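Colleague: Structure in C-alpha cells, see below.
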Amino acid sequence: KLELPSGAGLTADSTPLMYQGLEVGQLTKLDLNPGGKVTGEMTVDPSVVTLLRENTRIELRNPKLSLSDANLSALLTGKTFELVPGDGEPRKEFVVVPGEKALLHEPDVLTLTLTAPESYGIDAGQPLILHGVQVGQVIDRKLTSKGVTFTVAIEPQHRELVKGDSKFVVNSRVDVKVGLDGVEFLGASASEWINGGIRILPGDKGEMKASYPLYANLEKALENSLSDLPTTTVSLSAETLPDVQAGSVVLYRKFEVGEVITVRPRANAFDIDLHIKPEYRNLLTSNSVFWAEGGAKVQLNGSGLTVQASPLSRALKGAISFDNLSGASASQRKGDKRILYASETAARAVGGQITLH
Amino acid sequence: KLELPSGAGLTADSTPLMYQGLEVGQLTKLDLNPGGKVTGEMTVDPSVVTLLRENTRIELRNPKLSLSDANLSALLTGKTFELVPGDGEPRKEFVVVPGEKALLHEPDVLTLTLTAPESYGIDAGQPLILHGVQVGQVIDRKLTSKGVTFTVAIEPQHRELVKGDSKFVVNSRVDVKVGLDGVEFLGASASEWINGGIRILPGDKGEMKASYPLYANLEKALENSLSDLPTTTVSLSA
C-alpha cells in the first residue's frame, strides 16, 4: 500500500516500480479517499519482497529533461516509482513524498533551518555547494514576518564534514566591484549562477546548533556581519570637516584599518560614528586623539611633489587617522567624548596651557 | 452548470475536472447562448458532491509550458478544469473566469488599485514580490487619461504581512549608475528582470487605503518622491 501525494501523472495499471533500471512492480490501484487523500497500492515481484524493509524508501521520479542524453523513452513513460532499499524490519506500506521533499526522508539526513532577511532569489530546489561540489539541497522556503526561513538538507556522506561550525553564503546573486587595483567578481560563477544556491564555508569544530544565519555574500560571512550597519565603536565630534559622509577608512600610523559608517550634520559640529575590527579594539585606549584630512595633499617640500598614495576612498572622501600619545587624558576629562581635530598638529596640542598677552 | 468565459480549448465530452490530479468530472455540454455567453454543464462524481460548496472555485488550467518537467501528457490534453474546494452552503452552479483573473475570486483576497504615470513595462500577469518571494500577482492593467492604473492581488497567507503601509517599486526596468566610488545596480536581478513585476517595501502599521502610487525605482520610494521634480524649498538670486 502507498500513500501518494497526488495522483497527477500516475496510471491505474501502467506506472512501474523501477529498481536498478528494471521493472519490478506495477501500480495496480489508485483511489481518492475522502479528505483529499490519494492512496494507491502496488504488486511487487516476489524476488524483491526481501528488499522492502523499514528504511526502504519509494519515491517517484519525474521525467526530467536530459540535455546530455536525448531519450524518447524517458519522455514517453512519465512518472515513475523508484525503489531504494534499506535495512530493518520488513514493512508492507509506505509513504511517497514529492520529488523536492524526498531528501528529507532518507534514513540519515541533516536538516537545518537557516534564516535570512530576504529570499535572495533562492528557489525551493536550489543545490547546496561545498568546495564546488553539491553536498545537499534546499528543501523548501517559508516566508515569515521577520524574514525568510529556509530548510536545507545534507546528504549522509557529507554529514561528517560540516562539523557544526559553518558559514552559509548565497550563490544566487552576482556582484562586481570595479577599481584601479581592486577588480573582483563575488558571489557566483556563470555556471553556478544558473544553478544558484547556498555555499558552505566549513569550520573546524562545533555543536551543530539548530538555526543559522544566511549571509548575503562572502565578505559579510568573514566579517561576521549579518546586519548591514556595523557596531559604532567610538563616537566623535567635529566642527567643519570635509572628510566623509560614510565609507572612508580609519587610518592608524597612516595605515588603513577601520571605517567611518555614520555622520550627521549639525549647525555647530558633526556627530561621527566609527567602526573598528574586534581583533583591533586593543589598539586604541583612553589616551588616543583623532584627526582628519581630506583629499590629495600634494606637498611642495623641496623638489618633491608627493601625491597621496591613498585608498581611493581618500581620493573621493577624505580619511581619518588616529594615534596614541601621553597626555590625551585631560582632553577627554573635559567634554562628554572625544573631539575630531581638523589637522594633525592641532591634535598634538596637549599639555599645560599657558596664555600670552 | 458552468458559466464559461469562452469555449476555446474546451470539448463537448472530453474536458475533465481534476481534483488532486485525479479525474472527477466531465464537461458534458457546451452551448453558445445569445448575447455572446458561452455556458456549459458538468457531471461530477457523487463522492465529490460534498466538496461543491459556496467558497468552492472551479477554474480552468492552461497547458502551461514546463521547462523542468517535459511531459507530453500535459500538452496533449489542453485545457483542464481544476477543482479547489471551500466551505459553506452547497451550491450547484459556478462561474469560471480566465487564468489571469482567477486570483481575484478566491474567498479571501486583497485587491489594490495602484496608480502610475507609465506602465513601466508591467504586463497583466507579472508576479508581485515581497522579500524575494512571490506573494501576489498583478491582475490587469487599464490605461486612463491621467496615467496607468493597475489592479493587484495579494494571496490570503501574506494578507497579514503588508499591514496597510507599504511602498510599491517597479522591478521591470534595469538601472545602472556608474562612478568611481559609487557603483550600484538598481531595479532588478537578471532572473527577476525576466519575471518583472512590483516589489513591496513593507511598513509597520497602517489602515490599508484604497489607492497607492507606484514608484519608479527604489530610491524614489525612500525619498517619497512620486513626482520627478522635487519641491523648491528656498529660492536664490546670483
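In order, the residues displayed for chain B correspond to 284-521 in Swiss-Prot numbering, which applies throughout.
Even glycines carry a Cβ here, placed using N, Cα and C.
Checked Swiss-Prot, it gives:
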| type | residues | note |
| --- | --- | --- |
| MUTAGEN | B:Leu355 to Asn | Well folded and assembled into a hexameric structure, but loses its function |
| MUTAGEN | B:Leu358 to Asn | Well folded and assembled into a hexameric structure, but loses its function |
| MUTAGEN | B:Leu359 to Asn | Well folded and assembled into a hexameric structure, but loses its function |
| MUTAGEN | B:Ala473 to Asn | Loss of activity |
| MUTAGEN | B:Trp476 to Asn | Loss of activity |
| MUTAGEN | B:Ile477 to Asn | Loss of activity |
Colleague: Measure from the Cα of B:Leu359 (mutagenesis position) to the Cα of every one of the mutagenesis positions B:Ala473, B:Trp476, B:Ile477, then give the nearest.
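Modeller: Closest recorded candidate to B:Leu359 (mutagenesis position) by Cα: B:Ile477.
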Colleague: Can you tell me the CA-to-CA distance separating B:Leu358 (mutagenesis position) and B:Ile477 (mutagenesis position), as a whole number of Å?
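Modeller: Answer for this pair: 24 Å between alpha carbons.
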Colleague: In whole Å, how far is B:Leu355 (mutagenesis position) from B:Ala473 (mutagenesis position) when you measure between their Cα atoms?
Modeller: 30
Colleague: What does the structure give for the C-alpha distance between B:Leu355 (mutagenesis position) and B:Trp476 (mutagenesis position)? Integer Å is fine.
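Modeller: Cα to Cα, B:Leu355 (mutagenesis position) and B:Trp476 (mutagenesis position) are separated by 29 Å.
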Colleague: I'd like the Cβ neighbour count for B:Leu355 (mutagenesis position), meaning other Cβ atoms within 10 Å of its Cβ, all protein chains included.
Modeller: 12
Colleague: Find, for the listed mutagenesis positions B:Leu358, B:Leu359, B:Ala473, the residue with the lowest Cβ contact count at a 10 Å cut-off, counting only other Cβ atoms.
Modeller: B:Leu359
Colleague: Which one of the mutagenesis positions (B:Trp476, B:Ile477) has its C-beta surrounded by the most other C-beta atoms within 10 angstroms?
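Modeller: The most densely surrounded of these mutagenesis positions is B:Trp476.
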Colleague: Which of B:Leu355, B:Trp476, B:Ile477 (mutagenesis positions) reach within a Cβ distance of under 8 Å of chain A?
Modeller: B:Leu355
